[PDB]
Amino acid sequence: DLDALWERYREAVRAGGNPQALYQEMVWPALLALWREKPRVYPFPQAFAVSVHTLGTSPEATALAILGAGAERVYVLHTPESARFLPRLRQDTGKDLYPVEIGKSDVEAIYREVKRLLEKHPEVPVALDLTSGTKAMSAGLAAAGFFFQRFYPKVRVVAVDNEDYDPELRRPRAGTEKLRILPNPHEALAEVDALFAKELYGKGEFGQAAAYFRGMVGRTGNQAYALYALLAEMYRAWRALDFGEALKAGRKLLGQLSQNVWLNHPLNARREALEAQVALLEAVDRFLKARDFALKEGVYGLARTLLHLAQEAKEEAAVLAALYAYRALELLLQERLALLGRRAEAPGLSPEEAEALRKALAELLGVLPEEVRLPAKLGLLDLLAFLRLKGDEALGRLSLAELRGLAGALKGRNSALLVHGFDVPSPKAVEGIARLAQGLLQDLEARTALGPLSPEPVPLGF
Amino acid sequence: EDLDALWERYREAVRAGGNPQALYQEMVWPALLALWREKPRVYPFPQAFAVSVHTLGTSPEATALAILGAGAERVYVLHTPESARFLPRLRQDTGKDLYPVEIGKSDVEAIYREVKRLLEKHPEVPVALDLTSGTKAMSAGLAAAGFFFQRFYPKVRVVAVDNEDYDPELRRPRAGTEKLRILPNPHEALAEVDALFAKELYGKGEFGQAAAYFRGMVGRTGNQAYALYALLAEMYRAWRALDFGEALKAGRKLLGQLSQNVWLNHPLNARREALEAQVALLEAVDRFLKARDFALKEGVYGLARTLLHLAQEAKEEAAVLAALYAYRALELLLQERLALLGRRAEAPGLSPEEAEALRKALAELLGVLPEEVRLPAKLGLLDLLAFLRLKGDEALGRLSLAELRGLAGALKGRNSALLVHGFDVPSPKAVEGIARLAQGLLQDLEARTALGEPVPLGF
RNA sequence: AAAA
C-alpha cells in the first residue's frame, strides 16, 4: 500500500525527481496519514504528558515522533538552521510546539534544556525524542535522558527506528518507521555503579560505600557486592573504634570469602592482608573486652588504630587528632608499665619511688620537688617520668629537651577543648605526642604475634 | 584546495538524474579523502588516541573521516548487520586494520557493554568514542557510555564529525565543511555527579569531603559558584572541628561573597538569614573562646549547642565520641549556670560551710556518708551539679533525687570511656541522660541570649 | 555525517 507508494517514489526519484520535495508531495501525505491513524510505537504505545524532540532538517521524522509519543505539551529543541521547519512541523502534527533554539553541536545547552524541562515537569511521563537533528544534538538529549531517569523514572528516551533504511536516499523506507522506546543503559548495566562505590571507598567514606554496595546487592541481584559491603562496613566500624562490629563484619567477610562460591571474588586476591586485618580486629576486641595489657596484639591494634585516626585528622579535626594521639600514648605507656610489673591507676609507689618521681616531675615541669603532689593514678606525664625512672629502655633515649616539650604538651591533656578544660591543642604538641607514641608503637610491634600490617584498606580489585 | 568546484559539479550531476551515492563515491569522496589524509580536521585540535571506536552506518565515508581525524592506532568499528557490508570500503578508505563488533541498530545496552569492555582493557590510554555514523540510537548509546565512563576513564573523548554546511536535500554534509569535534561531556561540565556526592556528604555531615568535591567542582565546571559552596562546607567542617576562628573566617568570607553582585542569585543566598545568624553565632563562640568570660552567654550557648549536636551526630557510630561531646556540653552549661552565681567551677572558693553542705549533698545523692565524699579542688561534673542545686539553681533543683541517682552513674562514666582513660563505649542510655540534661540547660541558656543545622544547599 |  505504502510499500507500493515507496517503490513508485524510488522509481520517481530515479526519473530525476528532486527527492526532498518529491518525498514531501508523494510519500509524506500517506505516511503522515497512517501515523495520524495508528502511530507505530514499538513496545506498545505509552502515555506521555510532555515530549521533547530535537529538530533537524528532516522535520518529517520529528513529526513522526511527536505523533507517536502523543504528548500534550511538546517542546522542539531546534537549531537556527532547523527553525524554518517548525511551521510545517506544527501544521503536520497539529500540535502547538514550544520551540527552543540551541546550537547544532551544543551538547551542553541541549542537556541543560532537558534538565530545565524535566524540572518543569517532574512527576509526569516524558518522552525525550532524539530522532531528528545532529549526532551532537542527540548526544545531548540522550545523555540527559539516560542520566535523569535515576531522578525522573517517568522520563523515557525515544527514537524513530526503522526496519529498512535506503542508503541511496538516506531515508527510512516509508511505513517501516516505528517509535522505539529505548531502555536506559543503567538497567542491565547497574553493575557499573560499583565504580561510584569504588570511589566512595577510595576516599575512605566507608559507611557510604557500604550503603552503596548494599544497594548494589539490592539493585542488581548480585550477592558479590554484599562481600564488598562487608569489607566497607568493617572499615567504617574500625574507624569508628567499634571493634566489636568491625570484627563481626570482618569475620562474616572472611567466612563468605572461604566459601567455594566466592573463591574468585576479587577480594581473595588480597586475602593474606584481609585475614591479617580481621585478626588485628580480633586481637583488639579481645583486649578491649579483657582490658589486660598482657594481650600485646590487641594493645598494638588499638594503638595503631588510634594513631592512624589522629594522623588522618591531624589537619582538619585538630582537637580530635589530639584526643586520638593522647589516648594512644596512654595506651602504649600503660602497656610499658604492665611490662615492668605494675599498673598505672594503682601503682605501688615505694616512698623512694614517690620521691624519685616527684624529683623527676619537678625538674621537668620547672618547679621545686616540694610543690609536687603525686596523684593516685599516674596520668600521662607521671607515667612518662616514672617509666623513665624505672629504666624503660625506649624512654631512656629521650633527651631532656624533647622531654620538656612533651611535658608542655602533657599539661594540655589535663585541660583541653574536649577534656575537662578549654584550650584547642597546639599542632606542634600533638605531633610530638604522636611521634613519641609512634616510637613506642614500633617498639611494641617488634613484640607482637601480628608483626606489621596497617589499618589502610585492601584494594577492591575492580 | 577547491573541492568546492567538485562539490558544485557533483550537485550538477545529481540534479541531472545521477545516483547521489555512486556519484559522491566517484567525484567527491576521492578528493575529500585526499584532503583528510593530508590534514585531518579535528576542531579543538588533533589529539593522539590509542583507540578510537566508531559506530558505522550506511555512510562509511563519515566514519572514514572520523577514523582519520582521531588517528588512533587501534580502531574499533561498532556496526550492525545492515552496515557490516561497508567494512571493506572503510578498510580501503582508512588504510587501517579494523576491529569490527556487530550490534543491533537500537542496541543501546550493548554499545554500553562494549564501551565498558574496551575501556577496561585500555583503562589508562586516550580513547575516542566517535558517534558520527549509524543510527541515533547507536550514537546515543555510545554517547551515554562515553559521558558516563569518562569519569572513571578520564582519557576518553566522545567525538563526532560536525559540519558547517549540511545539504538538507542531499541529506549530506557539503564536502569540506566537515570537521571532527571533541564533544563536551555535559555530565562533567556541569559536574552533576560531584554535586550529588557533595550533597550526600554535606547532608551526612562529611563537610570536609563535600568541600573537596565542591573545590574540584570549580575546576570541572569553570563556575566559581561551587567555590562559595566549598567555603560553606569549609565553614561547617571547621565548625564541627571545633575551630571556631577557622569557621568564622570562612563564614565571613562566604557572606562577603554572597554580598557581591555575582552571587546575588547564588542558591545559598536563599538561606542567607540562616548563614548570617550562624556566622554571628560563630563570632559569638569565637569571642567567648577568646575571653573565657561566661557573660558571653551567646558564645557559651553556641559552643554548647555545637557540642550537643556533635554528640547527636556521633551517637549512632562514634558512640565514644558522642559521650565526650555530651560531657563537654554538660560541663559547659554547668559552668555557665555557675558563672551566673559569681563562682568558677575551676577553683571554687567554697567556704568550710559550703564544703560541709556539698559533701552532705553528694552523700545524700550517692547514699554514702559525707566523709566518704572527698571534695576535689576543681568541682567535677556531679559536684558542680550538686553545688548548683545547693545554691538555689532552679532547673537543677527541679531534678528529682531519683533522677540524680540514675544520672550519677552516667556522670561517673567520664574517665573510663575508651577515648579518655579506660576502655568503655558508654551506654547509649548513659549518654542519653547526659544529653537530655544538657538539652534542658541549653534551652534555658538559649532564652537568656538575645540570639533566641547546616543550611540547605539549594539543589 | 541534521530518521544509519
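We're sticking with Swiss-Prot numbering for chain B, so the shown stretch reads 2-453, 458-464, in order.
According to its header, this structure was worked out by X-ray crystallography, 2.9 Å.
Cβ coordinates come from backbone N, Cα and C, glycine included.
Its own atom aside, the Cβ of B:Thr133 (mutagenesis position) has 29 Cβ atoms within 10 angstroms in the protein chains shown. Per Swiss-Prot, mutagenesis B:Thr133 to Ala is noted as: Wild-type ssRNase activity.
The annotation that Swiss-Prot gives for the mutagenesis experiment B:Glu332 to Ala reads: No ssRNase activity. Within the same chain, the residues at least 6 positions away from B:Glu332 (mutagenesis position) whose Cβ sits under 8 Å from its Cβ are B:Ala346, B:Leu382, B:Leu385, listed in sequence order.
Quoted from Swiss-Prot, the note on mutagenesis experiment B:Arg415 to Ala is: No ssRNase activity. In the three-state DSSP scheme, B:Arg415 (mutagenesis position) falls into the coil class.
Counting only same-chain residues six or more apart in sequence, the Cβ atoms lying under 8 angstroms from the Cβ of B:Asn416 (mutagenesis position) belong to B:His422, B:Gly423. Among the mutagenesis entries in Swiss-Prot is B:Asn416 to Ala, noted as: No ssRNase activity.
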Is there any among the mutagenesis positions B:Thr133, B:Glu332, B:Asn416 whose Cβ is under 8 Å from chain A, and which ones, in sequence order?
B:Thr133, B:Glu332
Same-chain residues six or more away whose CB lies under 8 A from the CB of B:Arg415 (mutagenesis position)?
B:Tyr328, B:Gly381, B:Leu382, B:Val421
Roughly how big, as a whole number of Å, is the Cα gap between B:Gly453 and B:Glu458 that 4 unmodelled residues would have to close?
15
Can you tell me the three-state DSSP label for B:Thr133 (mutagenesis position)?
coil
